[PDB]
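*Asks:* Here's a structure for you.
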Amino acid sequence: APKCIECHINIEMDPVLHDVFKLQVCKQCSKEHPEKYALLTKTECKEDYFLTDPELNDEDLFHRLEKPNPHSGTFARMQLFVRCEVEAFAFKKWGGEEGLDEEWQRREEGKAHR
Amino acid sequence: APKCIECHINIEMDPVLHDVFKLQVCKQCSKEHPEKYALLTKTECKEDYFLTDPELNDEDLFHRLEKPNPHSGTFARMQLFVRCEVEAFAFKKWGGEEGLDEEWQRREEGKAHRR
DNA sequence: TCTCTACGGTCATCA
DNA sequence: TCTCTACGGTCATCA
Ligand SMILES: [Zn+2]
Ligand SMILES: [Zn+2]
């Protein structure tokens, strides 16, 4: 009977992280580690990791969870990604947390100047 | 039988202009009047009239003719539009031939000022 | 917890 | 008679 990979104790996994993101991880351990397991909207991914629509729209590249748009159900569906997947890609894209910090610095100086 | 609308003589219409563009016009008159009947690629429409993909991709807004891409058949299909349709829209978009000329002037001073 | 495309302008590859 | 979207940024809509 397989144990949550963080706590090594629990056997009931979080249904979304298990089912959608293929992570053997319990709900509690997920709350106790947002550095890995927090879900981000598509807008957060663009803003916080400078990903783009081509990347995030790629189903072979990220798992995602769709929900109704909380602003109005007649709006485009919300999409949530799991931080570790995202943050792995961003780092590979930009060269670790350092390289990403630089990109953040770069676009920052861009708009100050504009 | 219905006669061409340019010459009023011929009864055989140009098959593409008739069939695709819904114009009762014959091959000869289409050659004698490119100001209306010449076909333009999608790239020509963008360059010469500052139309955009959303506009040109709209089937309700323009008729179009698709052919194999003459550069390579594995490339995206060529699309051709008829000048009068295009030039009507551009004029409505930019405010006659005058307003379009200005837009042409506008983007050209843009490129100069990008040294 | 929001999202998508529209707008400049353009090189590349199918490219 | 070449076409597409990829990139930087951002606002309006549904929007
Ligand atoms: Zn656990
Ligand atoms: Zn005729």
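To match Swiss-Prot, the residue numbers of chain B are left as they are there, and the shown ones run 188-302.
Every residue, even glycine, has its Cβ placed from backbone N, Cα and C.
Pulled these from Swiss-Prot:
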- B:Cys191, B:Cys194, B:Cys213, B:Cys216: Zn(2+) binding site (BINDING)
- B:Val207 to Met: In RAD14-2; loss of recognition of cyclobutane pyrimidine dimers (MUTAGEN)
- B:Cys216 to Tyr: In RAD14-2; loss of recognition of cyclobutane pyrimidine dimers (MUTAGEN)
*Asks:* Report, in whole Å, the straight Cα-to-Cα distance of B:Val207 (mutagenesis position) from B:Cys216 (mutagenesis position).
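*Replies:* That comes out at 17 Å between the alpha carbons.
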*Asks:* At a 10 Å cut-off from the C-beta of B:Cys194 (Zn(2+) binding site), count the other C-beta atoms across all protein chains.
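*Replies:* 13, counting other Cβ atoms within 10 Å of B:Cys194 (Zn(2+) binding site).
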*Asks:* I need the neighbours of the Zn(2+) site defined by B:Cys191, B:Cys194, B:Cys213, B:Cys216. Which other residues of that chain put their C-beta within 8 angstroms of the C-beta centroid, in sequence order?
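*Replies:* Once B:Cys191, B:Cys194, B:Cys213, B:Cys216 are set aside, the remaining close residues are B:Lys190, B:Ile192, B:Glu193, B:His195, B:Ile196, B:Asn197, B:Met200, B:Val212, B:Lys214, B:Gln215, B:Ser217.
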*Asks:* Among the recorded positions B:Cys191, B:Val207, B:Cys213, B:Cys216, which residue has its Cβ surrounded by the fewest other Cβ atoms within 10 Å?
*Replies:* B:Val207
*Asks:* Between B:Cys213 (Zn(2+) binding site) and B:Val207 (mutagenesis position), what C-alpha distance do you get in Å?
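*Replies:* Here the two Cα atoms lie 13 Å apart.
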*Asks:* Check B:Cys194 (Zn(2+) binding site) against DSSP and tell me helix, strand or coil, would you?
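*Replies:* Going by the DSSP assignment, B:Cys194 (Zn(2+) binding site) belongs to neither helix nor strand, so it counts as coil.
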*Asks:* Between B:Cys194 (Zn(2+) binding site) and B:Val207 (mutagenesis position), how far is it from one CA atom to the other, in Å?
*Replies:* 20
*Asks:* Roughly how many Å lie between the Cα atoms of B:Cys191 (Zn(2+) binding site) and B:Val207 (mutagenesis position), rounded to a whole value?
*Replies:* 16
